[PDB]
Amino acid sequence: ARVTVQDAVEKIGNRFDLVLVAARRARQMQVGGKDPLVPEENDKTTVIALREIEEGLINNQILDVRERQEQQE
Amino acid sequence: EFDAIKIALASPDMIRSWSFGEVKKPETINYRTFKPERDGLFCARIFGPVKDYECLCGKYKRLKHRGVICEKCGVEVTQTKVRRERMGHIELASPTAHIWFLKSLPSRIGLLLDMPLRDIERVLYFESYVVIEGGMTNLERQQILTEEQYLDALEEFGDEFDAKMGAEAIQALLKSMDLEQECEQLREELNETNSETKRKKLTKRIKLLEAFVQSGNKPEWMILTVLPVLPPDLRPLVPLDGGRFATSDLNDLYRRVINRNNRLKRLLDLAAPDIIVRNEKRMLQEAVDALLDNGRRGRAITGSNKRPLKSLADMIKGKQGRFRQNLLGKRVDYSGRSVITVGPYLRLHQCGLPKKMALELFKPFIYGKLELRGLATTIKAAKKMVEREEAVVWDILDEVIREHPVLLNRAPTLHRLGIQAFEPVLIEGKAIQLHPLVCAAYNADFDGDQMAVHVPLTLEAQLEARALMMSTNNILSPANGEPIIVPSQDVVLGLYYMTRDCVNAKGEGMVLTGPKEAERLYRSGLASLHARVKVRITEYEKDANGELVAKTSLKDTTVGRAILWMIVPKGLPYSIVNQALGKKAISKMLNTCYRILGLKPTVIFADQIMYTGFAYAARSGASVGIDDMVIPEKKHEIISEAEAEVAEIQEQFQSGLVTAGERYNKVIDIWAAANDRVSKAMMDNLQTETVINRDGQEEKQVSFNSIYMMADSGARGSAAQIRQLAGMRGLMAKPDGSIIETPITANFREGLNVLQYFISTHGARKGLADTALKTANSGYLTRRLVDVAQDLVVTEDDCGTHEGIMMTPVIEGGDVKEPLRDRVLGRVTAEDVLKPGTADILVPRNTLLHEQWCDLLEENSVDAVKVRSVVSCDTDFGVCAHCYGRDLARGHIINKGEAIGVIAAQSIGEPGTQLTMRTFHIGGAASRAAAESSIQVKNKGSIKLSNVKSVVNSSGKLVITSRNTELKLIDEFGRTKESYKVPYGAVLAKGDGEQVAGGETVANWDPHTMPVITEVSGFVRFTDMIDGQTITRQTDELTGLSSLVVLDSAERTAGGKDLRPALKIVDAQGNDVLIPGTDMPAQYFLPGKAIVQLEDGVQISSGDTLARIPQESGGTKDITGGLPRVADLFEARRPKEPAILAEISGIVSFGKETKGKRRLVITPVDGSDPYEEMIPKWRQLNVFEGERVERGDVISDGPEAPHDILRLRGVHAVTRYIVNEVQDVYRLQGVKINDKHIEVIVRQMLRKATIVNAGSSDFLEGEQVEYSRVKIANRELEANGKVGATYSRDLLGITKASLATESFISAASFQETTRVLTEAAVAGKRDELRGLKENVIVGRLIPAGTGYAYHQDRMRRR
Amino acid sequence: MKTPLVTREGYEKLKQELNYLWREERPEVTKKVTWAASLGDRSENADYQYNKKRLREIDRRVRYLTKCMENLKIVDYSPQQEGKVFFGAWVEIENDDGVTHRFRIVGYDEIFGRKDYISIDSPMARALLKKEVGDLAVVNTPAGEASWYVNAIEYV
Amino acid sequence: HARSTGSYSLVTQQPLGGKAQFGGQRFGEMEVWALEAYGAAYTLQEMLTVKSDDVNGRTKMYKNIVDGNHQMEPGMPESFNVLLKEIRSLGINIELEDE
RNA sequence: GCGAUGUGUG
DNA sequence: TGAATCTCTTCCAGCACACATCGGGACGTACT
DNA sequence: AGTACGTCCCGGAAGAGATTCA
Ligand SMILES: [Mg+2]
Ligand SMILES: [Zn+2]
Ligand SMILES: [Zn+2]
């Protein structure tokens, strides 16, 4: 359901941190359960993650926050 | 797991520690059974089992019994991997020279020993003898002797003597040599001696030695005592289909070595005679030599029938060694390849893929989803499922594909585009469908080209593709700013036909509200496609701060044009498409569309472009027929007239009015003129012939002849090609590069007569053949460049410095060639540029320069800008961001780590193909002759004169008597732009302070004569002239006149050979003309070998040239051109006849004019002047004794030596020189290449340096090491109180900077192996990775991108 | 097989063509080939072919005229030494049949219908070299020998 | 012609070349250059480590695939290991180190 | 289940 | 005497395919 | 009878002569 990554870069300047962030999130949403944060479209984890990103609510900050939190828990 | 790789020599005991036994029997296998022979190359109890966890005797076929060795056959039991890990050795019963250390040029052994390699050889292969501590004798230690010499010596000294011959000898030599007395004595020798080659040899020696001692090594180790053997697997005995075995060469080599060693063993115990044992040892040494490097020592030994068998060296080096064969690239699973086609129904973010092909590709994923849905318990069952190819399978396949990008590649993978990605859509057939646009990016027509596909297997990589490889994300080549989604032939023909007015057609000039209803008319056919028409339209201009204002209005346009308009995205202005939409047009169209509305709309717009294009193109049907190429009626007439002209010139020749040479030349020129006339005729009668009524009477208009359409479109072909279809095809050139005196009369429509076609044949075959060799040499260039930059990545954010280079736009006096805008764009300020209004901040000092600031500059018309460049960033082990500027394809600044190295490399490379092979380079020579004749000022400004001592001529003009005049061009502010030299006594067409415009000539003179200009007026006598004796009278036929040639000493008559003739201006009767202001008359003494025309008794005006001096000149740069010129630049080949420059600045003077390179002394204004320099007198000069010149200034004339440039002018200077030259080449062929790339190349081109003073350092003085290392060192060292070091950057050609790099494995993997590995091995050069090629080899991540994040985290952790 | 003698006006014209090409036509064709090679990049592309061929020709000619500007020797002499017809002379010659023939003699690199189109290294010239108003000039064309009478000598 | 997972050469545990031999494509030096030019890293690391060289990791990959765990573990390129043993056969010592 | 040489394709 | 200028001789010449052939002979025997 | 099994094997560029202004 996704054709480009432009707004993704717009939300994260590196364009590579983009990559790694997406990847971490993706491994989560494929192995670590933890259902996504957006109506899926039979799309794979990958696109799911990029879409979560351009919904401006997932990044490296949020990730490490939630990891530390769940780890405390 | 690990880190930096270490390398060193081989201690015999270290080897023993490696091995697990020693072969003794040369036999390979049983080949009666297939069991390996005991204690041989394949022996288990040395090496190990055949099949996993199975003894040879057949004892323990059981994991439970692992670990323990046998006792019957006595063999360990494990995985067969051990059969690969282990290694074996051989106790050679005699020492052996290691041929690498023996023959590398230089021989490490030799230099260590100070001995001619030839004689060291003569030692090794046993035809000599060498002393070993002979004692109180008449003989020297290193001394060597022959047979009879040795025998007489033996009889001269029976026992106390000591010498030997061969391996043992060399070994004892080295073991005897102490490595500290050497340091002492040789440093003393360098201190004392003076000879230059001595210095160089001795310094190489001392380098070798001090390094060797710094390591923990031992020289004798250079001699092998226990030669290891390769593990067996890697030399496997291939069982061919038959009772034979196509043995690997390694096997046979080891076999020979073993037989040899065994005969040697069996001999010694039997005390066989010395001649025999010598022959034995000799064969042994040669065999070991073969083992290591067959083919390096004399005749190689062959293998099967006649071809030299492969060796270990071979297995490393060469195009097909391990490096170039399996590590810098390799074969790869999960892939495929096919032929390609078009399928224009594909939103370019996708591409075709063959169904069968896919189903075979993703089989893993298939099995996965299969047993997820649970349709097969075991994997095997699913394998059967896929093979049966049942229904459910395909649905699952679609499922797994739906969003999983794949990679496409073409073969000639030239540049970054060369691999892209898509999302497949599954198609019938068996080929790959591929979007049309992306063709040109692939440089890939559909002539049958094969493309390959890869599939990322992992999730991260799926992201990789979708982020950095999905053609969407590449509209711009990182090479240069042009778009790369340019439409092409079909689609553009379409649009052309789709927007072009005729004068009169169905639906003429009606009115239409909605482009919708326009398309309605067209589909109805109730109104012609292209027709003049008034229509309402609506457009959107977004002047507001990110907000779109809608307006709407009526337009006088064409129906189809609107119909196109219904697809323009909401943004652009309407006027973009009012015109005819040529290729260039639609190019700008798409491009502006991008730059104004971002990316997503751009791509969707591109695909809509293609759709609508193909559509109306077909709907039109632009065919081509023979009648569609009109032969110009006047063609027959014109060529007949030309024939008559040829006859006229032929009559002139036959009547002897001209020689065959100018005959040839006249004929060719007149044919050329005729050709051009014909071209004009045909182009006219095509482009305009369409002439039709209008509801009036007539009118001419642009045509519709499909061929002219296809051209003016810009689809393919142009005036040129349509010419070679209709008019004559001009002239053709024989292989001589000459050009035949009879052109092609006819064209392709008519038939060529044989001889013509035959000529044009070789005419074209020349280039058609050229392209091959061209491709080859180009590729070599590319590779070399990549391995000079494979280890440079932007790492830190901001160096934070205040250095850089200047930029001025190049001008030919009139218009500018390089718009400073288009040279600076994308790069970043160095200082703050002051307003033209002096002392006013126009732009900040450390900020980007994008298009709007460029426009501001243009508005303010800035002369030059100081700007940062990668050349000199202060980064360590990398390059700071802001110094690199806009990564193209991404308007914003570079991202933290996108490794510019490789992209720059490619970008330089790719145009390779597109150069020419072999011509003469011209660039600097053009302006060269220009400035010779007369001065050319650049721009508008006033005039300033330095050292102006002159005199007004009779005409009122001015000519200069001071030999030191400088011309300064004044701006509208008060500084100076140009400071030109001034030849002596030039005809000044101007004067000081005169406000003149840009691009004008101000002076004039004979470019090749030292004038003898007067000083006063009055009559002329032969004052001091010696008649006949010194002078000579020379009557010249062609000029029908004589003159007075001034003969120099060796040429004038000997009588008064020292009597000097002169000339003094006199009054009306011969008295002295005292110079106004001085007391001496104006006598001028005449230098020899000159020419004088005027004779005695002539009135002359103040400021007249008297005599002339023939000034020799030669500009033979005739080894220069194109691709090889690029090569030689990045190579820094000292050109054939360099031009010398000023060592230091100051006053100059002559010296003792010894024949040959006479002398030239220099002296600083105050500093010491210990310097002189000898210069070949036969070479011309550009200076005189009284001159005072700047350092690094031109002295001789000719090509400009990069090395001396560096060591004199400056880094900025040299990088500017390189970039100007290379840009000149590529422009002379016209391929836009942003400078940044060449810049970074140069940066690597100077990554080493040498020393002058260590101060408090950790460095030997006469030493070479990278710039970065010393800079980081002395940085902290100066941070402490102690004093730093003095260095000197030294430029290296790429094919060198490669070699001496910090790392080695790269070099090892570049252009040669043995040299590098050996020098390392003696260096003990412990080596980190810190580099792409390195990690590629070891296969961990790459510190480039994503991997740059990885390495940052890791280095942070430790 | 060559003679560097040059007339002033011709040298001027040489500089003129040099600038015209290396300053105007070269940059035009430059822009042209650039736009043509905006990633067209086809060896078969005969547009690119012909364009680069014009490049090759203009380059050959510029190098030729460059070497010329280097070597060529100017003699722009006055009408002072007259009578002899050594060079740079408007000359008429006549034949038995009365073949009037007028021309000025200039340097090899000036042979055009522009001003005056007779060489100096030509055999005719070689004969004409040093003669007077009434001499009997003879040459030996590859068709044989022939002769003419001088009728005019003029300078400028 | 295509290939997923088939034979493997014997000297170097690498895929074979050609169609007749049921082998796969060749990712070439220039293509390595290319991927390097793109920031794409995991791509090339996967495409040199898993897809070719380690038998161990190759198997790990194939299994993890069949369980959807899109993942990889590099290990070491067995070919480079071969280079090591080869140079070591030459009179040169070469080693890895600690970390 | 290797390497040589050749032919052809881009 | 020694710093320049010839002159043998090692090293490299694009990428990716496809297909094809061919791969020791020689010298001498205990037998087959 | 005749042999399948034995051994047996053009450009560059940089170095070491080598030649010539001292
Ligand atoms: Mg093709
Ligand atoms: Zn056993
Ligand atoms: Zn910097």
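By the numbers in Swiss-Prot, the shown part of chain B spans 16-1373.
Structure method, as recorded: electron microscopy, 3.9 Å.
Every residue gets a Cβ built from N, Cα and C, even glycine.
The Zn(2+) 1 binding site annotation in Swiss-Prot covers B:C70, B:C72, B:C85, B:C88. Sequence-distant neighbours of B:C88 (Zn(2+) 1 binding site) (same chain, 6+ apart, CB under 8 A from its CB) are B:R53, B:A59, B:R60, B:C70, B:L71, B:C72.
For B:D460 (Mg(2+) binding site), the count of additional Cβ atoms within 10 Å of its Cβ stands at 12 [all protein chains shown]. The feature Mg(2+) binding site is assigned by Swiss-Prot to B:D460, B:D462, B:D464, with experimental evidence given as support.
Close to B:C895 (Zn(2+) 2 binding site) in the fold, though at least 6 residues off in sequence, lie B:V809, B:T810, B:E811, B:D812, B:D813, B:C814, B:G815, B:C888, B:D889, each with a CB less than 8 Å from its CB. Residues or ranges marked as Zn(2+) 2 binding site by Swiss-Prot: B:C814, B:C888, B:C895, B:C898.
Here the residue is the original one, but Swiss-Prot notes a mutagenesis experiment at this spot, B:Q504 to P: Resistant to antibiotics salinamide A and B. Other Cβ atoms within 10 Å of the Cβ of B:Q504 (mutagenesis position), summed over all protein chains shown, number 17.
Other Cβ atoms within 10 Å of the Cβ of B:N690 (mutagenesis position) number 21 in total over all chains. What Swiss-Prot says about the mutagenesis result for B:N690 to D is this: Resistant to antibiotics salinamide A and B.
Quoted from Swiss-Prot, the note attached to the mutagenesis of B:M697 to V states: Resistant to antibiotics salinamide A and B. Within the same chain, the residues at least 6 positions away from B:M697 (mutagenesis position) whose Cβ sits under 8 Å from its Cβ are B:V645, B:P647, B:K650, B:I737, B:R738, B:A741, B:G742, listed in sequence order. DSSP classifies B:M697 (mutagenesis position) as helix under the three-state reduction.
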Rounded Cα separation (Å) that holds between B:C898 (Zn(2+) 2 binding site) and B:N690 (mutagenesis position): 53
Cα-nearest neighbour of B:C85 (Zn(2+) 1 binding site) within the listed recorded positions, B:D460, B:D464, B:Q504, B:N690: B:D464
Lowest local Cβ density among B:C888, B:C898, which the record lists as binding-site residues, within 10 Å: B:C888
Where B:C888 (Zn(2+) 2 binding site) sits in the secondary structure, as DSSP reduces it to three classes: coil
C-beta crowding around B:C70 (Zn(2+) 1 binding site), within 10 angstroms: 23
Alpha-carbon distance [B:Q504 (mutagenesis position); B:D462 (Mg(2+) binding site)] in Å: 15
Contacting binding-site residues, sequence order - B:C85, B:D460, B:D464 vs ligand 1, Cβ under 6 Å: B:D460, B:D464
Distance from B:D464 (Mg(2+) binding site) back to B:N690 (mutagenesis position), taken between C-alpha atoms, in Å: 39
B:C814, B:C888, B:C895, B:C898 excluded, remaining Cβ within 8 Å of their centroid (Zn(2+) 2): B:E811, B:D813, B:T816, B:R883, B:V885, B:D889, B:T890, B:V894, B:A896, B:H897, B:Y899
B:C70, B:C72, B:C85, B:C88 excluded, remaining Cβ within 8 Å of their centroid (Zn(2+) 1): B:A59, B:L71, B:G73, B:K74, B:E86, B:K87, B:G89, B:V90
Secondary-structure category, per DSSP, in which B:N690 (mutagenesis position) falls: helix
Shell of the Mg(2+) site beyond B:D460, B:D462, B:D464, same chain only (C-beta within 8 angstroms of their C-beta centre): B:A459, B:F461, B:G463
Binding-site residues close to ligand 2 - of B:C72, B:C85, B:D460, B:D462, B:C814, B:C888, only those whose C-beta is under 6 Å away: B:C72, B:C85
Sequence-ordered binding-site residues from B:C85, B:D460, B:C814, B:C888 with Cβ under 6 Å of an atom of ligand 3: B:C814, B:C888
Integer Å distance between the CA atoms belonging to B:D460 (Mg(2+) binding site) and B:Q504 (mutagenesis position): 12
Reduced DSSP assignment, B:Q504 (mutagenesis position): helix
